[PDB]
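Remarks on the structure that follows.
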Amino acid sequence: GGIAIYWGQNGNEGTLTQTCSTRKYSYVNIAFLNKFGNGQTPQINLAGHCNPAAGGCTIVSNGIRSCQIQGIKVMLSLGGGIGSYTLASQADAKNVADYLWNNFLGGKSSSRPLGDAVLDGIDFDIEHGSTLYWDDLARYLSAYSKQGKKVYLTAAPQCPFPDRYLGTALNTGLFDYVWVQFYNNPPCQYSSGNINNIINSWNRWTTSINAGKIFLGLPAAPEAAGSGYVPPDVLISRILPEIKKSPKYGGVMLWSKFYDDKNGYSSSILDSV
Ligand SMILES: CC(=O)N[C@@H]1[C@@H](O)[C@H](O[C@@H]2O[C@H](CO)[C@@H](O[C@@H]3O[C@H](CO)[C@@H](O)[C@H](O)[C@H]3NC(C)=O)[C@H](O)[C@H]2NC(C)=O)[C@@H](CO)O[C@H]1O
């Protein structure tokens, strides 16, 4: 399969064009539209890469076009660890789907934040806030595919099955790629020597949800998460031999481009995925 990567949360990690030109990733999730819902004006946060006021982040459409011409899929990730995002009602789900359509996908807005490129879909990295209406947000975004171009739906649930924020949304069957985060969660992640908490968790997910492909989400360096790091040699010798048997295996997802560069994790595992 391929490597999905999160880009956008450290200004020293290189441009989106530098990231796609690496030829290591097949999917890039742009990290974070971290404020929306509840009448808030939506705001994208891309750390030190650019300030979105007055179209500062509009240069990012160059990197999106570059990645797409190389067949890389590019999603805008909603959520993240830090932010006031929430949906207050089903009406709010409609209003947010609307904004996302016109500002990031095929609708139209004078003020598109990342510029004129049309992203491939929306990633759900919902970690806190309401557990409600995310299934409605996924339905309203799917319905836009009926106006000709396909909107991809991905989700990054953390590994406790079911995810309290994303379980109802995952049960619709509308998601294309699900990259389960097997880190910062001791009961389902790797701890030295023990591979059975992560494999056993992998089994609950690949047999329970109705989705296109499931990926093994990992931290790219011991510094990228509080816990959950797996050394390259353990991943390749002990975990991937078992999870690649699954027909739903899609590949591996890595939290952050930034850490991946410092640690050379992709460079170590790219042919085994
Ligand atoms: C271990 C890990 O990856 N943790 C992630 C957090 O880093 C991340 O929060 C973001 O942190 C970065 C780095 O401190 C923030 O970037 C700074 O942003 C300001 C403007 O907001 C900018 O002036 C700084 O230059 C920029 N620093 C750099 C090096 O680019 C960024 O604002 C934080 N993001 C948010 C939403 O607040 C969070 C995000 O959820 O994820 C952690 O996992």
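Shown for chain A, in order and in Swiss-Prot numbering: 27-299.
How was it done? The header gives X-ray crystallography, 2.2 Å.
Any Cβ shown, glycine's included, is placed from N, Cα and C.
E153 (active site, proton donor) has a Cβ environment of 20 other Cβ atoms inside 10 Å. Annotation comment: Swiss-Prot describes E153 as active site, proton donor.
In the three-state DSSP scheme, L296 (variant position) is classed as helix. What Swiss-Prot notes for the natural variant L296 to R is this: In hevamine-B.
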Report summary line: Other C-beta atoms within 10 angstroms of the C-beta of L296 (variant position) total 15
Query raised in the report: Expressed to the nearest Å, what is the distance separating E153 (active site, proton donor) and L296 (variant position) at their Cα atoms?
Result: 28
